[PDB]
Structures are given as structure tokens and as C-alpha cells.
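Heads up: the structure comes next, in C-alpha cells.
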Amino acid sequence: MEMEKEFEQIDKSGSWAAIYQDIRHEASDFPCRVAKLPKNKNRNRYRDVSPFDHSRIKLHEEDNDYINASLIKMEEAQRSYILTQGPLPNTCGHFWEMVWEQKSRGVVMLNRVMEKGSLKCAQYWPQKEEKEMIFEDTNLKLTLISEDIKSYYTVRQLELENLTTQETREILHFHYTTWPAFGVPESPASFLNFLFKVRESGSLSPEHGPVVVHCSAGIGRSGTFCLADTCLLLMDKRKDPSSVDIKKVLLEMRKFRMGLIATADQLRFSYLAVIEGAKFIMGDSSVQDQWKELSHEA
């Protein structure tokens with residue numbers, strides 16, 4: 001309600017750009033010394049997107065423990081996320097090492113491998129059952145088990161094997177294929193339909209490690225996804241939509257990784273998604289079916 005009131009006031013004042021810039025100005029600035037070491041230059045996709053030292057994920061290797069990935073630990077909401085860049089051709093083994101070591105069950109990919117004529121992410125998972133991937137540097141094997149292809153997203157079941165111990169784990173890969181870089185989803189319905197698909201899988205459950213979320217830089221689309229999820233979880237705990245301060249939650253998230261939410265319209269969309277999702281949180285379970293229809297997933 002208060003969230004809806006502010007939305008209307010910002011929309012009427014046409015002040016989303018000013019609100020968004022205020023977030024950028026107030027956001028945390030912490031050191032990223034490890035990310036900027038010369039030996040790690042080729043492990044970073046973007047010069048101006050780096051993990052803070054205090055929240056970076058460490059690989060459990062003695063050689064070089066660096067990956068461009070951050071642990072977003074939301075204490076009040078009691079949920080954690082790992083946000084990371086789209087893997088590079090030389091960091092795909094590191095990426096799956098992180099998934100293994102952090103005990104994650106789900107990977108959420110919000111970008112395509114090719115966007116706007118450029119390569120934004122390595123092809124880090126297998127596309128055919130019979131052509132598995134072996135990451136020799138990290139001693140992992142990855143096999144495609146099945147895939148459920150919808151109109152604007154695909155869910156894949158993967159098997160990740162630790163070749164050292166022969167232990168295997170099911171990984172669920174949620175690929176949103178129609179969300180443009182520096183853009184927004186087609187509608188709140190299409191976004192929420194996808195988010196609750198991830199939730200229903202158990203990939204966000206506290207009995208698993210943190211879900212891994214990435215786009216190309218791991219801040220814009222990735223930040224929008226986690227902001228909406230965290231706001232809806234906070235609302236769920238109290239059944240109180242007016243108790244959720246979206247800008248305060250975003251500033252809290254930005255303590256753990258820089259640059260979350262990359263445009264003013266992504267911030268506006270985050271409000272829209274949370275305002276619409278509140279319908280389900282506050283007890284209208286039928287709205288989930290409506291989102292599925294409006295998403296045209298079939």
C-alpha cells in the first residue's frame with residue numbers, strides 16, 4: 001500500500017531517474033583489491049564490475065581462489081544469493097567449482113550467450129545429452145539430463161559429478177531468454193511466473209546452498225531478480241505489504257555487490273513486480289494461474 005502510494009507519486013512526478021541516481025549516490029563503496037590484482041585480470045568480464053573483498057566467494061583451491069562472484073546475505077529475509085558474471089571461456093570450471101563447493105541446487109541465467117551482436121557469456125553447460133562437458137582444471141563432469149522448453153524460458157536438469165569423489169548432484173538451470181540487457185521483462189506476469197517456477201523447484205530453499213544468479217555482468221538483471229524475490233519474502237514473513245521498503249532493501253543488497261539494478265526502468269519494474277506479487281503473498285493463490293496465462297509460456 002505505502003509501496004503503491006510511492007509508486008504513483010514517482011510516476012506522476014516522473015522522477016524515476018532522480019530516485020535511481022539517489023540510490024547510486026548513497027550506495028556502499030568497499031574495496032575490491034583481490035579483483036584488481038594483475039593475476040585476476042582475465043577472470044573479470046567487465047573492468048567496472050568487481051566483487052567486494054568482504055563478500056566475494058572464495059574458491060577452495062590453493063593456486064588462485066578468485067572468481068567474480070558475491071554472496072548477498074540478506075539477514076532479515078533469511079535468504080542468500082550468489083550473484084556472478086556470465087562465465088568466461090577460462091572460468092567455466094571455476095563457475096562449476098563454486099556451484100559444487102557452495103552446495104547450490106539452482107542456477108538462474110537471465111541473459112543469452114549472444115546479445116546485441118556480442119558474446120556476453122560462455123556456453124558453460126551442455127546442450128546435448130550425449131555431449132557432456134568435463135572441466136579438467138576443477139575435476140568436474142557436467143551432463144544434460146533433460147530440458148523443458150517454454151516460449152520465453154527453458155528449465156534444464158543437469159548432473160554435476162565430482163570426479164575426485166564420484167559424488168553426483170542434480171543441478172536445475174533456469175534460463176530466461178527474453179530479458180534484454182539494460183531492459184525489463186515483457187510484463188510482471190512473465191517475470192513472476194518465472195520467479196515462482198524457481199521457488200517451486202526448491203532451489204531457493206534454506207536446506208540448499210545459495211542459488212547462483214547471473215546475467216552478463218551479474219548486477220542489472222540479476223539484481224532485479226533478487227530484489228523482487230527478497231521483497232516478496234519479507235512481505236510473506238509479516239503478511240504486511242506496507243512493511244517493505246524497496247529502496248532500503250536495494251541499498252542493503254548493494255552492501256554485498258556493487259551496481260545492483262542497472263537502470264531507472266529496472267527499478268520501476270522491481271516495484272511493479274513486487275506490487276503484483278503481493279497479490280499472491282496476501283492470499284490470492286489463483287493469481288499464479290493468471291500469470292501463467294498472461295506469460296504465454298505455452
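Just so you know, the numbers here start at 1 and follow the chain as drawn.
Positions of Cβ are set from backbone N, Cα and C atoms, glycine also.
As written in Swiss-Prot, here are the features:
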MUTAGEN   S50 to A or D  No phosphorylation
MUTAGEN   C215 to S  Catalytically inactive mutant; abolishes sulfhydration
ACT_SITE  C215  active site, phosphocysteine intermediate
Quiz item: Taking the Cβ of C215 (mutagenesis position) as the centre, how many other Cβ atoms fall within a 10 Å radius?
Solution: 28
Quiz prompt | Cβ neighbours of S50 (mutagenesis position) where a neighbour is any other Cβ within 10 Å | solution = 22
Self-check item: Rounded to the nearest Å - Cα separation of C215 (mutagenesis position) and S50 (mutagenesis position)
Solution: 14
